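One structure is given here, and the rest of the page talks about it.
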Number of protein chains: 6
Amino acid sequence: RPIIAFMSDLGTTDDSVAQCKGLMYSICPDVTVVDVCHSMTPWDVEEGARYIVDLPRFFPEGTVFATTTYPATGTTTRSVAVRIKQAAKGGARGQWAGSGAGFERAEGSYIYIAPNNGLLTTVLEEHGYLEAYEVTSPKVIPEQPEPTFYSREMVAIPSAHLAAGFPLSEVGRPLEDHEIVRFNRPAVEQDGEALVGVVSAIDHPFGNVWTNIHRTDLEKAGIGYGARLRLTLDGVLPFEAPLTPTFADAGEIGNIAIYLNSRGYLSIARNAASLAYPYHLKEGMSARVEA
Amino acid sequence: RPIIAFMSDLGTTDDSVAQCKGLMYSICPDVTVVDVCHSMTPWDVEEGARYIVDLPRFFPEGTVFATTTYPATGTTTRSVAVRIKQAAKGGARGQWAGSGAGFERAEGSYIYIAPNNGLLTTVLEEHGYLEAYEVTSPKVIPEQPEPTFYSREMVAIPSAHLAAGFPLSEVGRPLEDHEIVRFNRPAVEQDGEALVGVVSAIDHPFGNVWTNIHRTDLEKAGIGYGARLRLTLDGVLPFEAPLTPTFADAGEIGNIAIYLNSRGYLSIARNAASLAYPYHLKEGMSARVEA
Amino acid sequence: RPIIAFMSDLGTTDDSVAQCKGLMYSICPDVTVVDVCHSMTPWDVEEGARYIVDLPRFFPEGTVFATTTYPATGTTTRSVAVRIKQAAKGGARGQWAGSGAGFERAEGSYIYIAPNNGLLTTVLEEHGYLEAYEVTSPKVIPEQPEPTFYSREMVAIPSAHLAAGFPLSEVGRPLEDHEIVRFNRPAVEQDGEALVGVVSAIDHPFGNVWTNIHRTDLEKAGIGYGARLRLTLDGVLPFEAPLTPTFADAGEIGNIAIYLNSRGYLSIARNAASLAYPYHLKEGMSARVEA
Amino acid sequence: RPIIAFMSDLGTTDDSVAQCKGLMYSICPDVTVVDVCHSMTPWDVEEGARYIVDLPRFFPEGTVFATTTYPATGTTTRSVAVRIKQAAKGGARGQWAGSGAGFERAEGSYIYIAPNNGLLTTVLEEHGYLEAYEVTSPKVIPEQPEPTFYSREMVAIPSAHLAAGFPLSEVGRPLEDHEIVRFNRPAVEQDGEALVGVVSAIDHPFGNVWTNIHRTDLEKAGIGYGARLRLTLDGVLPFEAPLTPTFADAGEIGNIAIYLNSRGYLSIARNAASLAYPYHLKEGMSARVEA
Amino acid sequence: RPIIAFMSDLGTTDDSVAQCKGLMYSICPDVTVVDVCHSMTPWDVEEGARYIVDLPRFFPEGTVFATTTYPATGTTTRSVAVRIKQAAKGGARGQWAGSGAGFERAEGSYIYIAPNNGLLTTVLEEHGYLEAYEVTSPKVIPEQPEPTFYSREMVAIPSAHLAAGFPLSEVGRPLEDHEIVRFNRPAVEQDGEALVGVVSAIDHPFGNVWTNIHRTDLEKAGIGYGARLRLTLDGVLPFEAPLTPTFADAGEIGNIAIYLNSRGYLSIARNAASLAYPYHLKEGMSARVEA
Amino acid sequence: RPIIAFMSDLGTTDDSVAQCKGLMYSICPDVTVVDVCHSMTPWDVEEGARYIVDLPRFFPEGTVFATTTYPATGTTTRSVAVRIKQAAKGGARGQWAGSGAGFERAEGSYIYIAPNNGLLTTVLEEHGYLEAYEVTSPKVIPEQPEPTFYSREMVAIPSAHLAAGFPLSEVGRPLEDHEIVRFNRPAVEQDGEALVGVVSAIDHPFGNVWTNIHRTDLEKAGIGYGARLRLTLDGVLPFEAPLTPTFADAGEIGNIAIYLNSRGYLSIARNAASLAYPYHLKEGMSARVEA
Ligand SMILES: Nc1ncnc2c1ncn2[C@@H]1O[C@H](CF)[C@@H](O)[C@H]1O
Ligand SMILES: Nc1ncnc2c1ncn2[C@@H]1O[C@H](CF)[C@@H](O)[C@H]1O
Ligand SMILES: Nc1ncnc2c1ncn2[C@@H]1O[C@H](CF)[C@@H](O)[C@H]1O
Ligand SMILES: Nc1ncnc2c1ncn2[C@@H]1O[C@H](CF)[C@@H](O)[C@H]1O
Ligand SMILES: Nc1ncnc2c1ncn2[C@@H]1O[C@H](CF)[C@@H](O)[C@H]1O
Ligand SMILES: Nc1ncnc2c1ncn2[C@@H]1O[C@H](CF)[C@@H](O)[C@H]1O
C-alpha cells in the first residue's frame, strides 16, 4: 500500500508530471501517487516549503514525500533524502489529525526527498530528522540524467525506489547537518508592544491573508481569543477586530475576521467574501499587530 | 474497491486537498480518491450543486460523494450524510451511462456527505433519498475539529469512514426533511411566448454559454430540433440559429450553434470557437428564447 | 494492473473529467487512471499531440492512452484505436527512461485511442503502428452517445474496455493508413548555414521558449554543445549564447541560456527567471538559429 | 475680450470639440475658448457638476460657461441659460481667488448654458441665480439641429451668441424655478458621533481620495486641524491620521495624510504617493470619519 | 484673425505639440491655434482622414488645416498644400452649420497642408480642390529639417506661413492630380436588398458603433426613418430596431438604437449606455444591414 | 501679445488646469495660454524637466514658462522665477528652429517660474541664467494661498503677472545659485567599449524607446551614422541595426531602426510599428550600446 505524495513546480499544463508518475508506477507497481500541488511559483523555495511542512501527520506511516523545485537542475548537485523524526508535536497544530482524538504517528515514519537547496528547511526545523543521505546511487537515479529535468531524474525516480522498499541508507553517503542547505526564516519582531511580520501568503482561492505571526507569538504577548486587535497591513491599510476562532464570528457577510488559521498563524479575512483580491493585497506586504 | 469522489472549493494551489486525501487513505487504506473539481467559486452553493448532481450514474455502486464548500466552518453546524434513491435523473428507461445500453444502477447505491447548507439541494430533488443523518459521532469526526477547516474535519474524514464501511445510520441522529437546508432555484418566467431565464454557467474552457432553460421548458413552448430560434443575452446581444444537436451542425468554424448541452439545457456556442470570451459574456446575464 | 493515461481538452473546472473517470472504474474496476493534462487549448490538435507523443517510454507496457480533443463530437465520425510499434523516438541504444540504463519497453505494447482528427499524427510518425481500427462496436461505445460529449462516449468508455482486456481488433473494422487523418507538420527549413522555424510552445509555468528546431536538425549543421549561437525570435531579437546542457550554465540568475530541452528541441530561457512572460513572447513567433 | 469656458462629455479623441470651437470662433470672432475638461463619464450629471461648480471666481467677469452632457439629445428638450448671482461667498472656499487678497467678482457676472437635466444643480445651490431662460430662439440655435449633437446645437452655438453679446432674455421664455431640473444630493449623516458619507471622486492623476464630507460638517462636529481622526473607507479599509493642511505634513513619502482639499472637503492621500490606485479604491465607496 | 486647426498623431503626453504651436505663434503672431485632436492611431491615415474631412463648414473662411501623421518623416518626400473647392459634402441646400439656416461658406476658402501620403484622400473626394502644390520652398520649411519631426518641419511651420498670408502658389511647384497619393476606400457592397460594410469606428467615449454605410447608401435602398432593420455586426449579431433619429427614441435606458450619426452614417448604440465596450466590439468588424 | 506656456502634473480630467487659466486671463487679459502637457507622472521632477528644457527656441521672445509639479505644496517653500540666458542648447551656429535657417532668439528672452524643487535643473544647465528670484510678493501670489494648490497659487498666478509685465526683480529677493535646488543626472557609464545608460522614456504614442545615451557619448566611442550597432535593453532583449537618421531607413514596415531622436539621443524603434508596447518595454530599463 505505499504512497508517494508529490509536490513540484512543474505545473499541470503539459505532460511533465505525467512522465514522473508513469516512472513511479513503473518502479513501484503497487504505489498510489497523491498530488500535493504543482502550481507553486517556480524557484520560490520558501513557498514550496509551506506546502510540504505540515503533510506527515495527515498521511499513513511509511509515506514518501517527493518535493521539488529544481533551479539547479543539470548541475553537479544531488538530492537529499531524509527520514524525519516527529510527525507532529512541534508541528502538532492542535495535536493529531483525524476522527476521535486523531491518529498518532510513530517517530521516524516518513521520508522526504528533495533538491538540496533549502526546500526542506522548515520540515527539518519542525520535525527533526533521524538520518540524511545524498542521492547518488545508479540503483535509484539515471546513469544519464536529463540535464533540464532533475525534478524527474533526481526526485520522482528515486522517490519511487524508496516507496518500493529500497533501503534509504543505500541511496548514497550520509550528509552531515551542515551539508543540508537551509534558507533563513525572518523572525517576528517586537515594536515595542506590537508584533511586526509579513503577509506570508494570500490564501487562494478565498483571498484570505495569512501572516507569519504565530499563535505562540500571540500567547507570548498575552493575546488570545476575544482580544481587540489592530492589524495594519502594507504599513497603511489597517484593520480592527477581536481575535475569533472562525470567519462567521465576524457576523454579517463581508465583515472583517481576524483569526488563527489551520496552521496556527494570525490571519485576516472577510466573512464569506474575499479580502485580498478587491484591494490587491499581496504576499511580502508588512503586517503589524497590537492589542 | 471503495471510491470517494471529492468535490470542494479548496483549490489546487496549496496542500489543503492533499491533507484531506492523506486522511482518506489513512482511514480507508484500499480507497481510490477521484477528484471531481476543486475550482468552484468559493461559497457559491448553487455552482457546487451543478458539479455533483449528475455524478451517480457514472460511478460504481457504493461510491461516496464528498462534496463541500463550508462558509459556516467552525460553527455549531454539522454535516449531513444521505443515501440517495434513484441514480438516474430518469426512471423507467433511465438514460444510463456507458457502452451498449449503459449501466443500470441499483437504487440506494450512493452516499453524499456535505455541509448542511443547501449544497445537496438538486441532488435530493433529482434523485430522492432513503435516509439522512446528522454527522456528529466522534467515531467519524475529530473530537477537536480545526475551526477553519470543516471541509476536512466534517466531510473528508467522515466520507473515508463511510467508504470503509462505517454504518451510515451510526454517524448521528436522523434528520427530518425540513432540517435539510435547501436553496431556491429561480424559475424560467414566461413573457408572451418567449421563455425567460439566465446564463447558469460559462462552460470553461470552451466559452460555451449554458442557460437554465430546459428542453422541457422549450417543448412546452413548441420548440424541438430544427426550430429556428432567437436567443437574446444580457438584454442586448442577439443571436439566431436553428436548434441542433451539436456544434458542427452550424457548418463553418465560428458559426453560431444553438443546442442542448449534455445536461439537457438550452445552450449557445460557436462551432469550434469560443463564444463567451470575446464578448465577455458572463453567468447571471439574462437569457430569453423564442420560436 | 491496468493503467489508462488520460489527456483531454475538458479542463478541470467542472465534472466532465470525473464522469469519464467514473465510467473507467465502472468498466475496469482494477484500473489506475493517470492524468496527463486537461488544459490544452481546445481543438488545437497540434498542441494535444505534443502532450502525448513522448508518453509510452515512461509507462508500464500495456498502458492505454486515452487522448482527446473532439470538435467533431456528435457527427458520424468514429474514433481510431491503434497499437503502436516502437515505444521510443530512438531504438539503437534508445535513451530509455528510468534509473540505471532505463526501462526498455517491448514493441507493440501500447494502445492509443483518439478521435480520428489528426491528434495521433506525431505518435504514428515517431512510433509507427502495427494495427489500427475504427471504434464502432456497441460492446465498447454507447448505442445512444451524447452528441456533445464524444470525449466521454468515444474515447473514455472504449479506453476502459481496452484496459480491461477487450480485444483491440474487435472494436471495429481495420483502418487503412490513408483513412487515418493526419495534420501537416511544417518542416524546419534551411538558408545557410541557418535554420528557420517557429516557437512551438511557451513552456509554462517557467516561461521558457521551445522551438521546433530539433537536436537532429542541429546535428545536420554540425551544431553541438559549446557552439556560439545567434537565436533570433520574432525576426528582430538576435539572442546570443553558447549552446549549453542546462540553465545554470548561463551563470548569473537571469542570464540567457540556449539549450536542448528534455524533448530534444532547441530552446531558450533565462537562468531561474522567466524569459517569455516579461516580453510577452508567444507560440507561433518565428525562430531563426545560426552559428 | 469674451471667454467661453467649455466643459463636455465629448472626449478629445475625435473632431467633436473642434466642430464646436470652430462655430464659437465663427459666431464670436474675438472670443477665447478655454477647455475645462472633456473627459467626464458620459451622462454622469453629478460628475459634470463637480467640474463646473467652482469655476466663476477664477474667470473674468462676463465669462460664459458652456457645460454639457446631453443624453436627451434630439428630443423636444431645450437648454437652460442662467445668469448666476454670487461668484463666491457660499462657494467662497477661502474667499476670492488670485494674488493679494484675491479678485472680488461683481454679482450677476457669469452665465451658464447647459442641458436642462440637472447638470447645473450645484451651481444654482452654491451661487444662486438672477434669471433663467429656455433656449429656443432660431437666432441662437439651428433651425434644423443635428439630433445626435445637441451639445453642439443647443449649447456650443448659443454660448457663442451669448459671448458675442446677444441679450440673455432674448434666447427664449423665462423658466420658473420648478422647471429647472435638479438632482438630489445625498446628505452627510450622523452615526452617532461619526459622520457617514461617500467617496465623491478619485482625484486623478494623483490617486487622492475625496469625500463629500465638508469643512462645515467637520467644524460642526468640533473637528479642526490637529484632530486625530479615524477614516474608514469601503466600510472595512480604515485609516488613522491627524487632520493636516497638506500632504507633506504626513512626514515621510508614502505616509497617510488626512486633509481638506482645495474645494474644502475631507480627503485622504499618501504623501507624494498614490493612495487609490494600489488598493483600487473607487468613487461611491462609503466613507466614515470620527474623532 | 487667422486660424490654424491642428490635427496630428503627436499625442498630448510630451512637448511635441507645444513646439509646433510655439513656431505657429512665432511665424503668425496674431494666429489662433485650435486643436482638432492629437490622439489618432499613429500612421493610420484612414482614421486621420475621418477627423479632418468635415471641418471646413465649421470654421471661418480663410482657416488653414494643418493635418499630419508622417511615418515617411526624414525621407525625400515633401508635403502637399491644397486649396479646396466646396466647403460642403452637399451644396444644393447645403446643410450649413450654425444657428438659423447656418453659415454658408464661399468656395475656395480653405487650405489643407499635409504629408503627401493619402491623408487628404477624403477631403479631396468630398470637397474637390482648385490648386495643389508641393511644399519645398525654404521660405516656408527649414533648410535643415529635423529628420524625425516632419510633422513640425513640413506641416506646422509652413501652415503658419500660409496663415500669415504667404501666397499658396509660392510654396513650391504645382502637383498634377496623379501625384497626390490616395488611399482606396472600400466600397459599400450589395447582395439583396442588403448592404455589407464595416464598423468604421468605435465612437469614443460613448462606445457607439459607427459603420461606413452612409445615408446615401440607405436612400439607394429606400431605407428611411421608421424602417425595421436587422443590423448584423461581426457576422453573428442580428441587431433589430427601427431606424430612428436619436438615442432616446429607443425608450428605456440601455435599449438598442439604430440611427444616422451627425456625419450621416448608419450607426448603432444603446440609449445612454455603452454598446461597444461591454462586448468588446471593434473597428473593422463586418456590418450588414437589411430591412 | 504675451504668451504663457503651461506644463503641469494636474492632468486634464477635472477643472484644475481651467482654474489656473481663468486666473491667467484675469491677470493678463491679452495673454495666450499654450498647453505644453499636463500628463506627466506626478512628482517625477526629472520627467517634468524633459518636457520644458527645449521649449525656448520654439517660442516668441518674452514667453513665460509656467512649469510645475508641486509635491511640497502648502509648505514654507516658495517658487523660483528665473530669466534664462541662451535660448539654444547651442552657441555660435545655434541650431535654431523654424523655416529657412531658423529664428535666432536674443539672449535673456525667456522666464521660467517653477517650484524650487529641481524641476528647472536641466533648463538652467542647458541655457544658463541671468537672474533668479524667490517668489514671495503679495503683488504676485495670494496672501492666503490654498495649501494643496501651489501649482495655481505659486506658479499659475505669478506667471500671469510676469506675462503682464510685472518686473521680475520685484517678485522677491535674489536667490544665490546654491539656493536653487538641483537633481542629479545619472551618468552613462563605460563598460569595456560599450556605453551603458538607461531608457529615459517610452515615446508615447509611438512606442519608440529613448535612451539617455547622447550622440556625444556615441561620437566618443567611435559611432556615427552607418555604424552597425548592438543595443541591449533590460539586460535581456537584444536588437542589432546600423545607426540611421530616420525610421524609414529600416526598410520594410516593422523593421528595427536605431537612430538619433529630435533631442539628439540614441533611440530605438520599429519602422511605423510600435516597439515598446508588444514587449512591454519601460522607462528605467538598462540600455547598453556597442559598435
Ligand atoms: N473568508 C472565508 N469566509 C467563510 N468561509 C471561508 C473563508 N475562507 C475559507 N472558507 C471556507 O472554509 C472551508 C474550509 F473547510 C472552505 O471549504 C471554505 O468554504
Ligand atoms: N463549441 C464547441 N465546438 C466544437 N466542439 C466543442 C465545443 N465545445 C466543446 N467541444 C468539444 O466537445 C467535446 C466533448 F467531448 C470536447 O472534447 C470539446 O473538444
Ligand atoms: N528557466 C529555468 N531556470 C532554472 N531552472 C529551471 C528553469 N526552467 C525550469 N527549471 C527547473 O527545471 C526543473 C525541472 F526538473 C523544474 O523543477 C524547474 O524548477
Ligand atoms: N516609429 C516610427 N516610425 C515611423 N514614423 C514615426 C515613428 N515614430 C514617430 N513617427 C512619425 O514621426 C512624425 C514626427 F513628425 C510623427 O508624425 C509620427 O507619425
Ligand atoms: N449612446 C448614447 N445615448 C444617449 N446619449 C448619447 C449617446 N451617445 C452620445 N450621447 C450624447 O450625445 C451628446 C452629443 F451632443 C453627447 O453630449 C452625449 O452625452
Ligand atoms: N498626494 C499628494 N502628495 C504630494 N503632492 C501632491 C499630492 N497630490 C497632489 N499633489 C501636488 O499638489 C500640487 C497642487 F498644486 C500638484 O501639482 C501635485 O504635484
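The residues of chain C that appear here are 8-298 by Swiss-Prot count, in order.
This deposition comes from X-ray crystallography, 1.9 Å.
Yeah, the Cβs are placed from backbone N, Cα and C, and that goes for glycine too.
Taken from Swiss-Prot as is:
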MUTAGEN   C:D16 to N  Loss of 5'-FDA synthase activity
MUTAGEN   C:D16 to A  Loss of 5'-FDA synthase activity
BINDING   C:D16, C:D21, C:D22, C:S23, C:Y77, C:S158, C:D210, C:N215, C:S269, C:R270, C:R277, C:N278, C:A279  S-adenosyl-L-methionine binding site
MUTAGEN   C:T80 to A  Weak 5'-FDA synthase activity. 2-fold increase of the affinity binding for S-adenosyl-L-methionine and 4-fold decrease of the affinity binding for fluoride
MUTAGEN   C:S158 to A  The 5'-FDA synthase activity is 40% of the wild-type. 2-fold increase of the affinity binding for fluoride and 1.5-fold decrease of the affinity binding for S-adenosyl-L-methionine
Across C:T80, C:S158, C:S269, listed as recorded positions, the smallest other-CB tally within 10 A is for C:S269
A Cβ under 8 Å from chain A is found, among the recorded positions C:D22, C:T80, C:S158, C:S269, C:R277, for C:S269
Within the same chain, the residues at least 6 apart in sequence whose Cβ is under 8 angstroms from that of C:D16 (mutagenesis position) are C:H45, C:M47, C:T48, C:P49, C:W50, C:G55, C:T75, C:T76, C:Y77, C:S158
Candidates C:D16, C:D22, C:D210, C:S269, C:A279 (recorded positions) with CB under 6 Å from ligand 3, in sequence order, are C:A279
Taking C:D16, C:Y77, C:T80, C:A279 as the recorded positions, those within reach of chain D by Cβ under 8 Å are none
Hits for chain F proximity (Cβ under 8 Å) within recorded positions C:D22, C:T80, C:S158, C:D210, C:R277, C:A279 read C:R277
Neighbouring CB atoms within 10 angstroms of the CB of C:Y77 (S-adenosyl-L-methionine binding site), all protein chains considered, total 27
C:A279 (S-adenosyl-L-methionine binding site) and C:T80 (mutagenesis position), compared by Cα position, are separated in whole Å by 42
Candidates C:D16, C:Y77, C:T80, C:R277 (recorded positions) with CB under 6 Å from ligand 2, in sequence order, are C:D16, C:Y77, C:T80
Chain B interface subset of recorded positions C:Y77, C:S158, C:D210, C:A279, CB distance under 8 A, sequence order, none if empty, is none
If you count the other CB atoms within 10 A of the CB of C:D210 (S-adenosyl-L-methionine binding site), including all protein chains displayed, you should get 22
Rounded to a whole number of Å, the separation of the Cα atoms of C:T80 (mutagenesis position) and C:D22 (S-adenosyl-L-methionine binding site) comes to 18
Within 10 angstroms of the C-beta of C:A279 (S-adenosyl-L-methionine binding site), the count of other C-beta atoms across all shown chains comes to 20
For S-adenosyl-L-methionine, with binding residues C:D16, C:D21, C:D22, C:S23, C:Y77, C:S158, C:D210, C:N215, C:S269, C:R270, C:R277, C:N278, C:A279 per the record, max Cα distance (Å, no decimals) returned as 39
DSSP, reduced to three states, assigns C:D16 (mutagenesis position) to coil
Listed in sequence order, the residues of the same chain lying six or more positions from C:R277 (S-adenosyl-L-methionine binding site) whose CB sits under 8 Å from its CB are C:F254, C:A257, C:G261, C:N262, C:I263, C:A264
